[PDB]
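Engineer: Would you mind keeping the following structure in view while I ask a few things?
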Amino acid sequence: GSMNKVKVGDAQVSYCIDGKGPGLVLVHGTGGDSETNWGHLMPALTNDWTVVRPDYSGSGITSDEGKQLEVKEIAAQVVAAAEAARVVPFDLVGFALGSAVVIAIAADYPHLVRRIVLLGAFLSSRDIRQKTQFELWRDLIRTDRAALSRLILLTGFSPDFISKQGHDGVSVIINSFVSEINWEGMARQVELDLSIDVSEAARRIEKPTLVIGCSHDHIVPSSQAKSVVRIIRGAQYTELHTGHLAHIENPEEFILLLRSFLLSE
């Protein structure tokens, strides 16, 4: 594999390339990065795709000048990494905020994109539940990151999954959030969660689209994913019985959906 960089305006965009085959671009969500969201899946992907994992502003070792985020700029970062990796045309997979970024890329760069998969997806955080939630996340990043780390555990994984991890396993998860999240970057990403609205982009998409909702999702409730499906022409819906962090809780079922939707003729 390789770690690489591409300059995109004021940003030095870090991205991973691994594998061989047609292009698969994986786009992380809020507070996530290429490693924490996808690293554990890699052995099950890299024999079928050339997998490209960019870290957009606020995540990983990607560097920039600290400006407030804009979805078009973030989309351009992902696209620059994919083009530098020479994986055009590619399939796109987005998680949560990264699903809104993938909706922007599929709408505005149609010639680069074959099929898309949107996990834990939303169009905006206009809904009162989401506005309340991400304003709470904003506040806790500023005042109490230990509290937010426990909030994300409790709202981001299914109860039964947490129980299965035990004391030691939950301690690792919590400690990894506290010690490995780029908190200032995550703060910028939460502000984008609050302001983003890719509804108009979604109406412009002309690509095969799979939207994966999560039955227990208490960060991006599955009603949000169903709203994405209604606006994207021909989009298909499927559900994983997990909390928000489906790709962590049920990596195998997630990989099987990617294969079903993307490796099919």
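Heads up, residue numbers simply count up from 1 along the chain you see.
Keep in mind that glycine also has a Cβ here, set from the backbone N, Cα and C atoms.
Take a look at what Swiss-Prot says about it:
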type: BINDING; residues: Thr30, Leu97, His244; note: acetate binding site
type: MUTAGEN; residues: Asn37 to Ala or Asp (Swiss-Prot position 35); note: Decrease in catalytic activity
type: ACT_SITE; residues: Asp217; note: active site, charge relay system
type: ACT_SITE; residues: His244; note: active site, charge relay system
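On this model, are these features tucked inside or out on the surface, and what's nearby?
Structural biologist: Sequence-distant neighbours of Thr30 (acetate binding site) (same chain, 6+ residues apart, CB-CB distance under 8 A): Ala96, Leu97, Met186, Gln189, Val190, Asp193.
Reduced to three states, the DSSP call for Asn37 (mutagenesis position) is helix. Taking the Cβ of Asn37 (mutagenesis position) as centre and 10 Å as the limit, one finds 25 other Cβ atoms among all the protein chains shown.
Long-range Cβ contacts of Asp217 (active site, charge relay system) within its own chain (separation 6+, distance under 8 Å): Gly120, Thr242, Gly243, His244.
Cβ contacts within 10 Å of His244 (acetate binding site), excluding its own Cβ and spanning all protein chains shown: 25.
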Engineer: What number of additional C-beta atoms lies within 10 angstroms of the C-beta atom of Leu97 (acetate binding site)?
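Structural biologist: Around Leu97 (acetate binding site), other Cβ atoms within 10 Å: 30.
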Engineer: Quick check: which same-chain residues outside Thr30, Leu97, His244 lie with their CB within 8 A of the centre of the acetate site CB atoms?
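Structural biologist: Going along the sequence, the neighbours come out as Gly29, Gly31, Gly32, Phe95, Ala96, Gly98, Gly120, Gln189, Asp193, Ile219, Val220.
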